[PDB]
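Undergrad: What follows is a single structure, and I will ask about it in a moment.
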Amino acid sequence: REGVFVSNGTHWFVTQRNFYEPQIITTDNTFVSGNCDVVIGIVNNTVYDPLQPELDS
Amino acid sequence: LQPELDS
Amino acid sequence: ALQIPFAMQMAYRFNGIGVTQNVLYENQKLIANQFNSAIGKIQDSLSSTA
Ligand SMILES: *[C@@H]1O[C@H](CO)[C@@H](O)[C@H](O)[C@H]1NC(C)=O
Ligand SMILES: *[C@@H]1O[C@H](CO)[C@@H](O)[C@H](O)[C@H]1NC(C)=O
């Protein structure tokens, strides 16, 4: 939604451009546009969903 | 959200 | 100077003008081909007359 995608060893994070601040790649940290097949340099990953930790109760 | 309300 | 992939720099320069980053990657080859062709036209314009 803002900033950039980043990778660790094998974790991935999102951060703002101008100061490193690694956060989990959640749906509320991200947004969707189209299927993958168009995109140059995309990577397979898990996007975390915060709703299911709530609705499981 | 309401579509997910099956829980 | 911090290194950044050029296609990601373009995505920010799009973001800066109020076009959302996805519109670049959804069109990357077309954008590159326009840009490359346009630089050809620049060279031709400067070749044609002083
Ligand atoms: C994530 O980052 C920390 C610091 O680089 C490191 O200790 C940890 O092992 C990394 N984990 C993965 C799976 O990348
Ligand atoms: C992503 O993972 C799926 C797993 O079935 C695989 O079919 C696909 O080719 C992978 N794509 C990339 C870019 O690795």
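Chain A is numbered as in Swiss-Prot; the shown residues are, in order, 1091-1147.
Cβ coordinates are placed from backbone N, Cα and C, and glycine is handled just like the others.
Okay, these came from Swiss-Prot:
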type	residues	note
VARIANT	A:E1092 to K	In strain: Theta/P.3
VARIANT	A:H1101 to Y	In strain: Theta/P.3
VARIANT	A:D1118 to H	In strain: Alpha/B.1.1.7
Undergrad: In sequence order, which residues at least six apart in the same chain have a CB under 8 Å from the CB of A:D1118 (variant position)?
TA: A:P1140
Undergrad: Given A:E1092, A:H1101, A:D1118 as the variant positions, which ones have a Cβ positioned under 6 Å from some atom of ligand 1?
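TA: Among the variant positions listed, those whose Cβ sits under 6 Å from ligand 1 are A:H1101.
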Undergrad: Long-range same-chain neighbours of A:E1092 (variant position), Cβ under 8 Å, sequence gap at least 6?
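TA: In sequence order, A:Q1106 meet the Cβ cut-off.
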